[PDB]
There are 4 protein chains.
Amino acid sequence: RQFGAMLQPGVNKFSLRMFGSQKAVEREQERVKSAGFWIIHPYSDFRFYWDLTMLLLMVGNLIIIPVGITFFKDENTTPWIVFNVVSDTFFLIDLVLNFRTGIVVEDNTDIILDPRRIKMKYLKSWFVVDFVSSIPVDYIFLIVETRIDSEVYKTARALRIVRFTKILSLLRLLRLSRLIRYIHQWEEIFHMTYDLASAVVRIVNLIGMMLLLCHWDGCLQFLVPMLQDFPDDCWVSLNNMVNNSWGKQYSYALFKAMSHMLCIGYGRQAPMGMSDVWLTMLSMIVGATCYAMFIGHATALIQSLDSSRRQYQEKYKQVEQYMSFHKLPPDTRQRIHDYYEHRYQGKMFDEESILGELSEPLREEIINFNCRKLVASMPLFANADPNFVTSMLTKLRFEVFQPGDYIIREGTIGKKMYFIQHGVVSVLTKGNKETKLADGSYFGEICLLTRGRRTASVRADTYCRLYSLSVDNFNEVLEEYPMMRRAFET
Amino acid sequence: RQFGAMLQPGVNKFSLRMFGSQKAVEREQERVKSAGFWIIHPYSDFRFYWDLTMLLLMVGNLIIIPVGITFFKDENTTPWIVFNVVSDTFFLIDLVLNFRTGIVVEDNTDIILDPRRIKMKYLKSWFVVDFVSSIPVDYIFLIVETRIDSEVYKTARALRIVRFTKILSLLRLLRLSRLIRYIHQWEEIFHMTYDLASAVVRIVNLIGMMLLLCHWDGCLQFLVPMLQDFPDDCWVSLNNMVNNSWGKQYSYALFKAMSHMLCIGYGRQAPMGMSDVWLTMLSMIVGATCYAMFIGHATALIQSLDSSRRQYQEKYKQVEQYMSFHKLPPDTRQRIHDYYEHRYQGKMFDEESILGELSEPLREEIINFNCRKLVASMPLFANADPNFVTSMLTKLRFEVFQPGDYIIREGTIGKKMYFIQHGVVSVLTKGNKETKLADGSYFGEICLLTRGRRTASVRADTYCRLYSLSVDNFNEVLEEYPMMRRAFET
Amino acid sequence: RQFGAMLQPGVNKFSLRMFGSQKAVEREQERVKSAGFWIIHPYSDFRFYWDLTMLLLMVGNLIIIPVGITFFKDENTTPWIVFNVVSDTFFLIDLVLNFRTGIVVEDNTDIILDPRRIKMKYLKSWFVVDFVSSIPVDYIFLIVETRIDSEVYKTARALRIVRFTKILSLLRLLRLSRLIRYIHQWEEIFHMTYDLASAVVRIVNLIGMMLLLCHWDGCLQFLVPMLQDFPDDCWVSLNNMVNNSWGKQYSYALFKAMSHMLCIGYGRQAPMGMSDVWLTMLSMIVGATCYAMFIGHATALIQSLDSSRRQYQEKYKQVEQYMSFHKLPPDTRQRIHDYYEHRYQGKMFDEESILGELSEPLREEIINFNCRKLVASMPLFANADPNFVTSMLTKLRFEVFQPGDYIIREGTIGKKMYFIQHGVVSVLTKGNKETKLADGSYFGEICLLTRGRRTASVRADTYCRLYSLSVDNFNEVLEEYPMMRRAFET
Amino acid sequence: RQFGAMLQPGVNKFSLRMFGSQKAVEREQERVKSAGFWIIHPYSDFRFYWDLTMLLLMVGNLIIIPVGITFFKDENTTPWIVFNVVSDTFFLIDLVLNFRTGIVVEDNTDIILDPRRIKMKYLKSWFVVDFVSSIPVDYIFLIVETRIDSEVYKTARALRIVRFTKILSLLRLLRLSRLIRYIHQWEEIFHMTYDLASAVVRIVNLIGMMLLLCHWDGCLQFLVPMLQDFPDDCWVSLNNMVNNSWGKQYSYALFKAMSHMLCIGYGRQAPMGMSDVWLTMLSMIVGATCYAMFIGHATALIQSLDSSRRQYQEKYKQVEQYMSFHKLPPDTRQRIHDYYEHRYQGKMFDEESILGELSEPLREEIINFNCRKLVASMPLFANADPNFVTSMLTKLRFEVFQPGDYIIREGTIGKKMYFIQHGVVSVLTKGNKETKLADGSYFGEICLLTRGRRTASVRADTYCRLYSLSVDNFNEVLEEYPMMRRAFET
C-alpha cells in the first residue's frame, strides 16, 4: 500500500520548479489522489526510473538487434534468447503500463481517471506500433511453422523460413518510436534542458540520430548481400570479406554506409550487380538527403545563438545609413558610434517592452531594486510613504550621457531634475570653482518646488548613467497625492 | 442539355469552403450562367475529373516516353503506337478545351465569356508550347519523309531519319509545363493543401521533381552514347552493357545520373571520350546545382516550422540581456524566468494586434466567449443589458500573477477591481482568518462604487489568471450610459 | 564640335526615368555644360556605347587569353598579335578616357570639372591595376631581353625567357577588375535591372563568375604541368594527353577543374607528383569554398522571393497560438481562419505604414482613387467643396466583414456610418421584407445628423468590403469647417 | 621601479578610444594604482607586447609540434630540444603571470587586487589545461623511466616507451586553448576589429581554424600508421611512401586529410586495414561536419552584410501588395515606385527611432546641423534667442516631394509653412508670372502670424526636400515662450 505513493509526484527540484510551490506539488498529489486504482503519474519518480531503465533497454536493443540479425550466422545461441525474452517482457510491461498512465497536455495535468479515455488516446496514437514491436513476432511465426511442417528441415521451406525469421525479427526496431517519444518527453518535460533550447543536447540528439541511421544502413548493406548467399558480384564477395570476422565485416560495411551518407564515394569500388546498384542508390539518396537536412538544422540552430548581437549589428547599420543620408560631419559620426557602442554594448534590449510584459509585482521589484537607494537619499521623498514613493518611481527615466555633454545648460530652464546612478559629474558655476558628485548622489533640486533658471551647469566627466525625473510626471503623481501636495510648499 | 450542368461549380466542401456560403455558390453558378455557349468553369467537377485523368496521363507520359525512346531498339511495335495516339488525342482535347475554360485571378472569378479574351490570354502564356507538345511532330516528320524518299531504306538518310525520329519524339515531354501548371493550380486552388503551406505536400513535390530530373538524366546518359552507335569509349561499351537487358541498362544509367547529382562520383570510372566528358560535365553542373538548391529550399521550409518558438527564444534572450545590464539579483532573475515560461509557454502571440486585426464580430465573439461567465456572475452587471455589458467587457485586461504576489496590498488604493479566471487566490485580513476563491469567482467589489482603502489583501496561491477591470475605463464607459450611471449610486 | 554633344546625357527612357523629368535632363545637361574641356558624362550615350564595346572586349579577352597562353605551343602567329595590340589600344584609351570621365556617388551627380580631383580619385581606386593590365608588359619584357642578349636563342635563358613570357602575359587578365566594375555600374545605374533585385540577372552573374573561375582553373591545371615540360607523373602524361588536340586537352582539363569545384572526384585518378598534389589541393579548397559560397548566396536570394508570404505564415501561426492559449471553440477557430485567408490573401501589408510613408500628394491620390465614387454618391457631401470632401475622406476606414455578420445591430447605437465598396448586403426590418445594396451604394444615413437608435439591421450576404465612417472624426473635421457645420442642421 | 609603470594602461589610441577621454585613462591608471604589488593590467602595453610574442609562440608550436612528432624519425636532435625548452619557459611564465593579471568583464574594469580572487577565477576556468600543457610531461615521463629501468634499451619497454613519448608529447597542443582565448580577447577588446563585426577578420579566423584542423588531421593520418610500424595495408605502404622524404609524406597526408574534409574522395584508393578504415571514418565525419558548419557560418555572416538592403526589398514588396490589393492605376503605381526609390535609396532607416535612441546632446547636434542655416535665414526667428530657436527646431519635419506636386494648393488653407532644404521650387500666381527658390530659401510666411488663404501655389520642379513646420506645434512651443508670444503680433 505504501509503495503506491511513489506513483504520485513528490517534492523534488524538477517537480518543484515545474510547479512553482510545494503547495502546488501537494495540489496535484491530491488531483491524482482523485483516483481509486493505481494510476501512474507521468512525473511520478516511479515512471522516471521506469523510463530511465527503458531508455537503456531501447538503446541497447536498437544497437544490438541489427548486429545480431545480420552477422552471427546461426544467431540462436544459449544467450541472446534470454536477451530477446527479457527485452520482450520489459517492453510488454511497457505496453500494459502504457494504458494505465498519466498523459500531460499544455503543461496542464491531463491525468485521465477514465481508463477508456487514456486507453482510447493511446490506441489512436501509438498502441498499434508498440504492439507490433512488443510481441516476438518472429518466434510465433517460427512456431506456427515448426508444428505445421515436420519436413521443414528436409523441405526448401526451412531456408525460406530462416530468411523469413531474419526478416521478421526486424520488427523489433520500431521501438525507435518509443525511444524518440520518451526522449522528447523527458527533455521538454525536463526543464534544465528546456532552457536555452539546450543547443548542446539538441545537437547531440542529432549526432545520435545520424549515427544510428548510418549504423542501421551498414547492417543493411551487409544483410541484403547475405540473404542472397553472397552472389559473385556483391561487395562482400569482391572485397573478399566472406570468411572475415564479424568485426571487420561490420566496420567496413559501416564504412560504406558512411561513405554514401557524406557523399564521399562508394567504397573500394562502384556497384556491379543489380542488388548492389539499387541498395547503393537507396542509401545514397536517403543518407545524403538526411545528412544535408541535419546540417541545415544544426547550422540554423547555431546561427540562432548570436541573435541578440546580429540584431544590434542591423540596428547600427540603419544608424549608419541615417547618418549618411544627412551627410553628418565625421566628428558627430564618431560621437554617435561611441554612444551606441557604450549603450547597447553589442546587445539589444528594450526597457519599455520588457517592462510592459512583466506583471506588476515584477515591475515593482525591478523598479525598486534600481531606484531605491537613489530616491531614498533625497530628504523630501524619503520622509514620505511608500505609496507616494513607489507611485512616483515609475516616472524615472534612464539616460547615458557622454564625457563632455552639458547635462545642464547654464542659466537655463531645468524642466527635469536628475538622479545620478553611476559615473561622476562636475557641477560648474561662474563663481564657485569646482564640485563633484558620483555613484548615488543627486542634483537639480532648485527646480522641483519652483520653476526658474538653473544656477549652474554640470558636465559629464565620464560615461554618466543618470536617472531622469521630469516635473509634468511629478505633478501628475502629485495631484494624485494631495497629502504631500500641500506640504511641499514649505 | 442536363450534362451541361456539371460545367458549372456546385455545392461541395471545396467550393463551399472557398466560397463561404451556399448562397455564394449559387451566386457564381449564375455568374457563369451569364454564358450562352458551354464554358468550363475551372472549379466545375467536370474540369476537376478532367484534370485528374490528365494528371495521370502526364505522369505516365513523362515516365514512359524517355524509357521508350532510348531503350527498346526498334521501339515501334503494335502497342506504344496506340499509347502515343491515345495520349495525343487526350492532350489535343486538352489543347481545345484549354481555350474554352474559366481562368481565375486573385481568387476573383475571371470566367471570361469573350472566347477571344480567354483565347488571347492562353495564346500569350502557354498555347505555343502546348501546341508543340500536342501534335505527334515525329509522325508528321516521318510522313513527309516516307512519301518524298522511296529510297529512304536504301539511302543513308533513313539512319539519319531514325535518329531524327528519336530526337524529335522528345518534344512530347514539354507536357511537364502542363504538369506543373495543373499541380500548382489544384494545390493552391486546393484549400486543405493551401493550409500550413503543407510542408509534406511541398517536400513531396520537390522529391518528385528531383527524381524526374534524375530519371530523365539517366535516360539521356544512355541516349547520347546510343545515337553514336556505342563508340569504343562510351561507358555502355566499357561497362560492357551493350548486350545487357533494358532493366540493367536503365538501372545503371540512373545510377550514374544520381551519382552526378549528389556529387558522389561518376560511376564505375571517369569519362574517357569527348561525348562522355561533356555529358558528365553538363550533368554534374546541372544536377549538383539543382540538388543544392532543392536542399536549401527544403531546409528553409523546415526551419520555417518553428518560427513562433524561435521568436520566443529571441525575445527571452533580450530579457536576459536587460536583466544583465541592470545586474539583477539571481532571485528576481529566477522569478522573471518562471513568469515568462509560464506566460508565453515557448510561443509568442499578441492579444492586442490579434484583436486589432479581427473584425468587430470576431472581436466580440472572442471577448464574449472569454469573459461571459465571469462578468455574468456579478449581480451589478448581469442585471444590465447587453449594450452596457458588452460595451464594458472591452476594457477587461489579461494578467498572470505568480504564487506569492500581493495581487492586492493591504489597506491600499485599489484603483482596479479583478475578475478571477483560473487558479486560486486567498483573501487575507488581520481579523478574518482565511478565505478562498477560484475558477470563476470575483473580488474587489468595495472599490467600484466608492473609492477608498482596501479592507483586505489577497495572495496568488497558484498561477492565477485574473482579468483586470480598471475604474477610469469603467467611468468612461459609464458616462456613455447615463441609464446605469444613475442607478449605481444605490 | 557638334559631336561633343553626345558626351552629355540626353533625353532617353533610362535618363528620363533615373532623372524624373525632361527638365531634370536639361538641368544636368547644363550642370555638365559648366565644363570647358570635353568631359565624359557617365550617362552620356557615348560612354554607354563605349562600355558596351569594352564589355565585349573584356569578355573576349578573359576567355581567349588563357586558352591562348596555355595551349597553342608557339602561340605567336600572324594573328593573335593583331588581337593583343588592338585589345591593348582599346584598353589604353580606356585608361586615358578613364581620367577624363564623370563619376556618380549617391545618385547625386559627381561630375568633377577639376581633372586633378577625378584623376586623384581614379589613382586611389583602380588606376594602378588598370595600368598594370593595360600595357603589354610581356612584350616590353621580351624587348628588354632581345636587345640585351644576342645569344638568347643559344643560351638556356630563352627557355627561361619563354616561360617568363608565358607567365607575364597572364597580367592581362586583371581586366576582370574592369569587367566587374563596369557590370556593377551598368546594372545598378541600370534601373530595369535595379528593380526586384533582378534575381535572374544576379544568378546569371553568379553562374558566369563560377564558369569563369572554373575555366581559368582548367587552363591552370594544364599550364602548370606544361611549364615543367610534362614530367612523367602529371595527369597530362598519365592520361596520355601529350599528343592530343587542343580541344581534347581543354575539355578534359576543364573536366578536372569542375570535378574539384563540385567535390565529385579528381579526374581519371588521384594526384601522384608534388605539383599535381599541390595544384589539386589549391583547386579543391578554392573551388569548393567558392562554390559553396555561391550556393549559399543563391539559396538566400531565392528564399528572399517569398518574403511577403513567409511573413503571413508567421503571423498566422501567432494567431493559431493565441487561439489555442484561450482554447476557442472550433467554430470560431474556423471563422477566424476564413477571415484571415480572405483578408490577407497569403500576403501581408499595412495600410497605415504604407500611407504614413507616402507623401501628401500620393496619400491624396490613393485616398481619392479609393473613395471618390463612393463618397460622391451621397448628396450631403457631393454638394460640398473639395476642401471639406477630401479633408473628410481621410477619416474613412477599411473593413472586411463575413457572410452572416450583423454589420448593424437592430435598434442599437450606430456611432459609425458605413459606405459599401464591394460585395452585397441586405438591410432587414421587422416590418419591411427585404432590400439590398451593393458595389458602390451607401447606408446608415439616419445617424450622422442626429444620434439615436438604428431603425434596421443589415447582414453581410457575401464577403462585404465596407468603408467605415465614424462620427467623432466626422465632427472633428466638421468643427474645422463651420461653413458646412451650419448648413447640416437642415 | 619606473619599469613598473608599463604594467598600467597608458595614453594610446586604443585605450583612448575604449575609454573616451584621457581623464578616464588616468582614472583607471589610479584604479590600478590602488595596488601594492605589481599587477598586470590587461590593457597595459606590457601585456599587449607579451601577448603578441605569445601569439607568435603559440602559432609556431601548433604548426611545428605535430610535424616534429610524426615525421623526423629519431626526432631528438641538438635543436628542437632548445625549442621545446624555450617554449616551455615562455609558457610557464605565461602560467605564472596568468595568476597575477587584470581580468575584464562587461568592459567594466575587473582588476582584482586580491591574488586569491583572480587565482580562484583562473583555477576554475583554464589553469588546469594550461598546467597540463605547460610542463614538458613527456620529458618527466622519460625521466621517471630512464632512472627506474637500466635495461630499458635491452627491454621491449623502450619501444613501448618511445611510442609513449611520441603520444604524450601531444599534450603540448592544448595551447590552442590559449591561442583562441588570447585571439578572442585581443579581437573584441580590439575596437577597430570589433567594428562591422570585421567580416574579413572573422572569415580569416575561420579559414585558419579549418587549415589547422586539416593539418593536424594530416599529421594524424601519418602518425597512426607509423606507430604500428607501417603494416602492409596502410596507405603509407601501398602508396609506397615509406622511404620518401618528409616533404612528400607531409604533402600527401595533408592531401588525404583535405580530401576527407571536403568529401571529394579518400586518396589514391580506399582504406584496406582496420586502422585505416577507422581513421578514415573518424576523419570523414569530423572533417565534413566541421567544414559544413564553417560554411554555414560564413554564408550567414556574408548574407548579414546586405541586411539594410534586404529589408528595403521586403518593405517594397509589401508596398507592391498593398497597391495590388487596391488595384491602382499603373500611373500611380509608377509614381509610388519613383518616390520610394528616391526616398529610401535601397536602404531603410527611421528618423524617429534613430532620434529616440540618441541622447539629448546628440539629438540637438543632429537637429542643429540639419536646420541651422535654414531657420537662421528667416528674420522673425534669427532675432530670437537660442532657447526659443532650438526649442522650436524640434518640430520640423522631413519631406521629399516629387516633380509636379502642388506643395501648396492655390487659394487654400496653409496650416503648415515650409522651409526648403534642396532641389528647386517655383511659386506660381495668376497675376505674377514666375519665381523660384532653392537650396536654403524659405516660403509660406503669410500663414504663421495670421491664418487665411494662400496667395499662391508652388510646384516641385525637381525632387525637393523641404522641411515642414506646422502651426499647432508652433503655438505649443509659443505658449511656452510668452516673451516672443507678445512680440509676434507686430
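Residue numbering for chain A follows Swiss-Prot, covering 217-706 in order.
Each residue, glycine too, has its Cβ placed from N, Cα and C.
The 3',5'-cyclic GMP binding site feature in Swiss-Prot is assigned to A:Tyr560, A:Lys563, A:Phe565, A:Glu567. In sequence order, A:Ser524 are the residues near A:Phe565 (3',5'-cyclic GMP binding site), counting only same-chain partners six or more apart with C-beta under 8 A. According to DSSP, A:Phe565 (3',5'-cyclic GMP binding site) is assigned to coil rather than to any helix or strand.
In the three-state DSSP scheme, A:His407 (mutagenesis position) is classed as helix. While the structure shown retains the original residue, Swiss-Prot records the mutagenesis experiment A:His407 to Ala with this note: Reduces response to cAMP.
A mutagenesis experiment is reported in Swiss-Prot for this position, A:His553 to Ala, and the note states: Reduces response to cAMP. Annotation for A:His553 (mutagenesis position): no same-chain Cβ neighbours under 8 Å separated by at least 6 residues are found.
In sequence order, no residues are near A:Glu557 (mutagenesis position), counting only same-chain partners six or more apart with C-beta under 8 A. Here the residue is the original one, but Swiss-Prot notes a mutagenesis experiment at this spot, A:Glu557 to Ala: Reduces response to cAMP.
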Subject >> Candidate with sparsest Cβ neighbourhood (10 Å radius) among A:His407, A:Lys563, the listed recorded positions >> reply: A:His407
Original post:
What subset of the recorded positions A:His553, A:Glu557, A:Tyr560, A:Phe565 has a Cβ positioned less than 8 Å from a Cβ of chain B?
Top reply: A:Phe565
Original post:
Across all chains shown, how many C-beta atoms besides its own are within 10 angstroms of the C-beta of A:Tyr560 (3',5'-cyclic GMP binding site)?
Top reply: 19
Original post:
From the Cα of A:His407 (mutagenesis position) across to the Cα of A:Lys563 (3',5'-cyclic GMP binding site), what is the distance in angstrom?
Top reply: 26
**OP:** Ten-angstrom check, please: count other Cβ atoms within 10 Å of the Cβ of A:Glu567 (3',5'-cyclic GMP binding site), all chains counted.
**Re:** 14
Subject >> Between A:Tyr560 (3',5'-cyclic GMP binding site) and A:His407 (mutagenesis position), the C-alpha gap once rounded to whole angstrom >> reply: 30
Subject >> Inter-residue C-alpha distance, A:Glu567 (3',5'-cyclic GMP binding site) and A:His407 (mutagenesis position) (nearest angstrom) >> reply: 27
